Protein chains: 6
Amino acid sequence: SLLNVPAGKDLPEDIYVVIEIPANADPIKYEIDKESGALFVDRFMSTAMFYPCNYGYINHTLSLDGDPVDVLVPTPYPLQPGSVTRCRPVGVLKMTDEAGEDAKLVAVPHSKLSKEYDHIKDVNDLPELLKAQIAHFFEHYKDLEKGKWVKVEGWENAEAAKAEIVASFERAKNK
Amino acid sequence: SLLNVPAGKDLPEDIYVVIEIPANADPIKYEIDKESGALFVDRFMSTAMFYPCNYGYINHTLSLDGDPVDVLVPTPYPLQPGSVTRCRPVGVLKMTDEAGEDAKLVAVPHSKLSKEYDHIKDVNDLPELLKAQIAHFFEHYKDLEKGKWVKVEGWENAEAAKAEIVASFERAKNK
Amino acid sequence: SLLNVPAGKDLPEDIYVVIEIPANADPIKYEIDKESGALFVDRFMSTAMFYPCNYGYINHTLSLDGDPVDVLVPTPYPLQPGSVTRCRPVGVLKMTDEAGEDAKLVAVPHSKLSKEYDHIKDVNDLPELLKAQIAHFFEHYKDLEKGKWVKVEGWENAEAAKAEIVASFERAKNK
Amino acid sequence: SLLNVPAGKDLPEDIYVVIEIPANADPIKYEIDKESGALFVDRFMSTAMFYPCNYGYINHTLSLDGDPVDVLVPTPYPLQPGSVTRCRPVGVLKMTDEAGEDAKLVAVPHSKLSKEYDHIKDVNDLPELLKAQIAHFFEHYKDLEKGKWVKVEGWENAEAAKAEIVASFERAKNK
Amino acid sequence: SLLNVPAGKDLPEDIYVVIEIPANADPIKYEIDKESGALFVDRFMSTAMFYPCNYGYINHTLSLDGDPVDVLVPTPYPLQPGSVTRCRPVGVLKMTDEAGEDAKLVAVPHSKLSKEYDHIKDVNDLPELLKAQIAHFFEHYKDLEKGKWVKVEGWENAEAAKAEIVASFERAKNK
Amino acid sequence: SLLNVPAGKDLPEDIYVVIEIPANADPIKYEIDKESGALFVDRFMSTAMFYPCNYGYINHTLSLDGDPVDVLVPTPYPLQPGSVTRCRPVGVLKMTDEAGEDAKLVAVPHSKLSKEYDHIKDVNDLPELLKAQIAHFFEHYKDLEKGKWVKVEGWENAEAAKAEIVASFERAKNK
């Protein structure tokens, strides 16, 4: 049913993100099982860190690494895992890990759900604190994870973000 | 799967309500997408208000306004969004908005889930504080919402509530 | 979709548990409806007690009592109702109620989600406090429930636990 | 400073209760240290039970058992440990333990803080569910506690409650 | 001890606010008792509203209305009632009620506790959403309160805010 | 009042720790002000990390760095900031920062509050996960803090821990 959900209304400008992990939650990392569509516990994280933003993916996309693009979505309040939020891509956090290339997009709630992020149009528009903190989380989160590692490659603009969306959508399609 | 869920066991006396928003939660308003059945964020509310009761709808119903009846269900404890609770209708809060007529029913957990609300048989049986507070929420919640408004038209009995249930069920059916 | 979920990867050693009720939650007892697969409120508990562990079941199993085996899964952090966790059976709490025989298994997160419970291989490996507390909960939880009762019959090893899993799986299958 | 706090405005009708443990909290039992006035952890409870109401005491009182009277105060919402609430006594739960006689009073927020409990004038006015549940908690809470036990002796009216308040106040005074 | 706390390091530019009510909490309104210094429940609010910011006061100040100035302090995270936060005044919300004149200041965490609010220097620097929402809360919060009312008189700058601080400090002093 | 609190019952074996920051809380770092004894916000942390254990200090102690020893206390449940817990020292985490030498002790609830940590007698008795995670937190927590840094120097036994307690007590005394 969650596997039924669109990529967006008007890709890559207007997309839907399926939330897997809420902002500020306990460090349980969940994932939607592509087969059933149910939320599965992937791992209990060992580090005393929490996701700075709601974390999820854009359905009907296949990124370079085998998986749908992953998106981080700031909100006034934490969202329920498994809920879909309409968003608008604004930047990318480039990082390579041991999968190879695992960019995380940054998307802000679309303006129809709230006007609070209307001024956030590109990656420099986002608070520096927050960017520092996302980078920082991704750099350290798998610290205590034996066979897992991340090189935080840097930040990219909304155009690069939107290129990734299209490219991944296409990658999954036929057309 | 949630779109599979019945209206009730024995409509309008015994109904099932699909919970969209929990009592006392952060002001995120979710909704079940009729197409996929997943929970979607509709809007981040701007007012510093919270739903006094769990909020949801009765599936397989079509109210006047295009949507299933909406129900408010008091409980000892907040329920998870997307869960179904068996209830018994006891009153209605009449209000017209810019959709036209948007009555909210008030339903209490059926007696098989708890005996705590057995004495609540009709609308006057409900605490005055609570009624004041629901009315009050509905009157003000979209205050900061540009193109949205509500005239809280008053309270109605369980018979009026049950008439709405039947009428909406029928409206959606064929028969 | 949740009714689609497997029993396990490699039954009875490696199973999946579908979580209905989180550890430490408010005393709302939910259940997955076999027909729709949605989470339904079963009862508001009257006692001022909370489940010591996440509570759930193993799909595609039919226990003696008509239902799938029920499993209690300790975790660092409470899990979301409706999520699946991979586990490894380690003991059983035997108890008969007014259904007849309602053993609850005890399963620990598999080692791929966390190494924290690697040392927990059998029932004596589990903290005494916790065992006392599960027994204790099951003994008293339906105290204020008119037509419901439990005789906590005692604890059993992982072999007995795994026998139950197989036996219930088989019971549900054909083969 | 908390040891400075009065017994009440107009004892025994109008009293102040110093809250030690909130309603519904994790099972940590705190206590105010008479010497410093700070909140001290007394014990981590082993049972999977939670206090049904905010729990505290009336300062400047000496009960039979060596301690100030203990009061249970229902509220719409859980209170912070160490805060004082103005209340009005309405009933008593008689029970003897291994201290000897440890009645717990039941007090409702005074009407100046809320009108919600104005109808609660005597012990029969209180919900049956709640009374069952307090009795029930007190009966079982120290179950797993080696050298601790309770015989829940039954419920008493507001007059008996108010007699205890006066008697304990006097017991502590001179006059 | 809380009655011992200074007004600020360097009044009115650098002040300390004693937090009475946290941001986003349940609608319990607490207050520090000037006599003991303990936190007292003042009222259970009847409206389904929550304070948008942490709410408190500046000690050693006497406002026009008989009380210390009241301050609203935004923070990344809710603060504990009774804790002191160092802040910097940036604006005022003028409103008259039935006390007569009850301005609420708006203060941001000082830069030594966080750099997140360094850009917030004056009242226009604060998000519009937030200002709308504070105004909005103050306008409606005592709606269901019989003998209580508020006319939200409008917003003022940091200079007006700082004038109030000095003036109130002086009012309480001698010198 | 909190400045009145003893170091312990029977130093260094049996000590009291005054809790400043709870386990798993939002990343607000509080501190008790030696002058008033009230809890003060020190800093909003910028990293998306949370204290793995309740964090506090032993009153009437002066460590090398100018401050009382700091203690980390695991508990079943998070404690309230400002509450005192009786503990028993079991290990030390040596680390030097830009203060110079800032060892953090590790103390477990005394056995009179719970038997759950009776087996924890020395530093190797503590879970490896937890030790990894404390080390890990201390190593990274001030990452985004300009003028602050930590070299996690390693772990030490209970004897070294108890030597620190005595030495710091003495340092503060006269005798």
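The numbers used for chain B are those of Swiss-Prot, and the residues that appear cover 2-176, in sequence.
Note that Cβ sites are derived from N, Cα and C of the backbone, with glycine treated the same way.
When secondary structure is read from DSSP and collapsed to three states, B:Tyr142 (mutagenesis position) falls in the coil class. The Cβ of B:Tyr142 (mutagenesis position) has 21 other Cβ atoms within 10 Å, all protein chains considered. What Swiss-Prot lists as substrate binding site is B:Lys30, B:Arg44, B:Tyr56, B:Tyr142, and the listing cites sequence analysis.
When secondary structure is read from DSSP and collapsed to three states, B:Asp103 (Mg(2+) 1 binding site) falls in the coil class. Positions annotated as Mg(2+) 1 binding site by Swiss-Prot: B:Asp66, B:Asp71, B:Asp103.
Here the Cβ of B:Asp71 (Mg(2+) 1 binding site) has 19 other Cβ atoms within 10 Å, regardless of which shown protein chain they belong to. Under DSSP, B:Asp71 (Mg(2+) 1 binding site) is assigned to a strand (E or B) in the three-state scheme. Look at Swiss-Prot and you will find B:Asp71 tagged as Mg(2+) 2 binding site.
One mutagenesis experiment catalogued in Swiss-Prot, B:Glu21 to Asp, is accompanied by this note: 16% activity. In the three-state DSSP scheme, B:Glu21 (mutagenesis position) is classed as strand. Taking a C-beta cut-off of under 8 angstroms and a sequence separation of 6 or more, B:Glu21 (mutagenesis position) has the following same-chain neighbours: B:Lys30, B:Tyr31, B:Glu32, B:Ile33, B:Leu40, B:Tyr56, B:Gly57, B:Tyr58, B:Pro82, B:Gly83.
Quoted from Swiss-Prot for the published mutagenesis B:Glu32 to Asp: 6% activity. Secondary structure at B:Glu32 (mutagenesis position), as computed by DSSP, is strand.
What Swiss-Prot says about the mutagenesis result for B:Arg44 to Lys is this: 10% activity. Counted within 10 Å of its Cβ, the other Cβ atoms near B:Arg44 (mutagenesis position) come to 17, all protein chains included.
Quoted from Swiss-Prot for the published mutagenesis B:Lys105 to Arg: 3% activity.
Under its mutagenesis entries, Swiss-Prot includes B:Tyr142 to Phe with the note: 22% activity.
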May I ask for the distance between B:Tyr142 (mutagenesis position) and B:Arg44 (mutagenesis position), taken between their Cα atoms and rounded to an integer number of Å?
12
Nearest of the recorded positions (B:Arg44, B:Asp66, B:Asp71) to B:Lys105 (mutagenesis position) - Cα to Cα:
B:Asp71
Give me the CA-CA distance between B:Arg44 (mutagenesis position) and B:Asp71 (Mg(2+) 1 binding site), in Å, as a whole number.
17
Judged by the number of other CB atoms within 10 angstroms, which among B:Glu32, B:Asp66, B:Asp103 is the least packed of the recorded positions?
B:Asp66
Using DSSP, would you call B:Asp66 (Mg(2+) 1 binding site) helix, strand or coil?
coil
Relative to the mean position of the Cβ atoms of B:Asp66, B:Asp71, B:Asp103, the recorded Mg(2+) 1 site, which additional same-chain residues have Cβ within 8 Å?
B:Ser64, B:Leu65, B:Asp68, B:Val70, B:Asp98, B:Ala100, B:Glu102, B:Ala104, B:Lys105
In this structure, which of the recorded positions B:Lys30, B:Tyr56, B:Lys105 has the fewest other Cβ atoms within 10 Å of its Cβ?
B:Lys30
Roughly how wide, in whole Å, is the group B:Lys30, B:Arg44, B:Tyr56, B:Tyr142 that binds substrate, by largest Cα to Cα distance?
15
Return the recorded positions from the list B:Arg44, B:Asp66, B:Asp71, B:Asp103, B:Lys105 for which some CB of chain A is under 8 Å from the residue's own CB; sequence order; 'none' if the set is empty.
B:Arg44
